[PDB]
Amino acid sequence: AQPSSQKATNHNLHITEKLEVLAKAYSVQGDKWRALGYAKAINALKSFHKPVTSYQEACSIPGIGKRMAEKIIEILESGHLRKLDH
């Protein structure tokens, strides 16, 4: 832990950086549609200052939707129950 400063800065940066990791996966598999909706959601968070708490609060941001909303929460739930090392 070198950085981490309690000043004016984001609070998540986790779900966003990850939403990109998966987005790249689809882009490689040749998913123009999937990568379109995924990256679009990331664009919305690119302007989001306050953190996330619920799916509805996330869907309130332009550029996202319902399916994506719950998608974000899923990533916060480690997927299901416990985390796995792929």
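Swiss-Prot numbering applies to chain A: residues 242-327, in that order.
Heads up, the Cβ atoms here are built off N, Cα and C, so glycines get one too.
Listed features, source Swiss-Prot:
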- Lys312 to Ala: Reduces dRP lyase activity by over 90% (MUTAGEN)
- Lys312: active site, schiff-base intermediate with DNA (ACT_SITE)
For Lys312 (mutagenesis position), the number of other Cβ atoms found within 10 Å of its own Cβ: 19
DSSP-derived structure type at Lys312 (mutagenesis position), helix or strand or else coil: helix
